[PDB]
Amino acid sequence: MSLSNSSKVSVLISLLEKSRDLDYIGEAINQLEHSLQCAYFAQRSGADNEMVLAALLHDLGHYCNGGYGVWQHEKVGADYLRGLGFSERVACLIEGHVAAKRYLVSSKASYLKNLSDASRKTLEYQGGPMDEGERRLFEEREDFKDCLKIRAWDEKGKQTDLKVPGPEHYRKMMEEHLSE
Ligand SMILES: [Fe+3]
Ligand SMILES: [Fe+3]
């Protein structure tokens, strides 16, 4: 917090590593594997560094302090990163990922089938599928399309076999983000 950029990043990596002991409900992976797969799909797609970091860190709220997770984890994680010095763009992509879930479900009921048990279970209490009115305001966000991409990777980052790079692969990216 008053730390150097390098030490702030070491704290984040330590929190990510600790998340391996947190289960991801409904699939044969843990929270660390989930985070890493999301970042991997982002980077492999050719996404910019802010998108990759948002994907890596979208669930940070679950473990920067549950079974299904932390209430309002999307805000907890975004605000923590705001405090550390991350850009508003990254913070908003992360904060928006629950609304993105509600939007996608409201648009096509078929999207429900894509949801893990964890994502499906929290949805009711997060407001369920969006209103027509809610959809309109979400679509008005400047990062509307990017929020949806973050959520697509979120739904995809639950593969059983998949080997992906660990947190150190993103250290330099995070340090540069903070400097920039
Ligand atoms: Fe989440
Ligand atoms: Fe997630």
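Here Swiss-Prot sets the residue numbers for chain A, with the shown residues being 1-65, 73-187 in order.
How was it done? The header gives X-ray crystallography, 1.9 Å.
Keep in mind that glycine also has a Cβ here, set from the backbone N, Cα and C atoms.
For reference, Swiss-Prot has these:
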BINDING   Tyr24, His34, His58, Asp59, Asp161  Fe cation 1 binding site
BINDING   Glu27, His62, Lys108, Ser126, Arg127, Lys128, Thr129, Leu130, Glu131, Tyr132, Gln133, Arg158  (1R)-(2-amino-1-hydroxyethyl)phosphonate binding site
MUTAGEN   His34 to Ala  Loss of dioxygenase activity
MUTAGEN   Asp59 to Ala  Loss of dioxygenase activity
BINDING   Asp59, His80, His104  Fe cation 2 binding site
MUTAGEN   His62 to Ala  6-fold decrease of the catalytic efficiency and 2.5-fold decrease of the affinity for (R)-2-amino-1-hydroxyethylphosphonic acid
MUTAGEN   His80 to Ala  3-fold decrease of the catalytic efficiency and 3.5-fold decrease of the affinity for (R)-2-amino-1-hydroxyethylphosphonic acid. 2.5-fold decrease of the Fe-enzyme molar ratios
Identify all same-chain residues not among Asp59, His80, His104 whose C-beta atom falls within 8 angstroms of the centroid of the Fe cation 2 site's C-beta atoms; report them in sequence order. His58, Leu60, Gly61, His62, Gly76, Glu81, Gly84, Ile101, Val105, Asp161
Whole-number Å value for how far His80 (mutagenesis position) lies from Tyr24 (Fe cation 1 binding site) (Cα to Cα): 14
For a Cβ distance below 6 Å to any atom of ligand 2, name the recorded positions from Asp59, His104, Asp161 that qualify, or say none. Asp59, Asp161
At the Cα level, what's the spacing in Å between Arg127 ((1R)-(2-amino-1-hydroxyethyl)phosphonate binding site) and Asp161 (Fe cation 1 binding site), rounded? 13
Listed recorded positions are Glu27, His34, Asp59, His62, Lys108; which sit with C-beta under 6 angstroms of ligand 1? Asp59
Comparing the recorded positions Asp59, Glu131, which residue's C-beta has the most other C-beta atoms within 10 angstroms in this structure? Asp59
Based on DSSP, name the secondary structure state of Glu27 ((1R)-(2-amino-1-hydroxyethyl)phosphonate binding site): helix, strand or coil. coil
So which binding-site residues are near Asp59 (mutagenesis position), with CA atoms within 10 Å, out of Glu27, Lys108, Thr129, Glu131, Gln133? none
Cα-Cα distance in Å from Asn65 to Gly73, with 7 residues unmodelled between them? 10
For the recorded Fe cation 1 site, enumerate neighbouring residues of the same chain (Cβ within 8 Å of the Cβ centroid of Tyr24, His34, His58, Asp59, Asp161, site residues themselves excluded), in sequence order. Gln31, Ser35, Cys38, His62, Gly164
Using Cα coordinates, what distance in whole Å links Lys108 ((1R)-(2-amino-1-hydroxyethyl)phosphonate binding site) and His62 (mutagenesis position)? 17
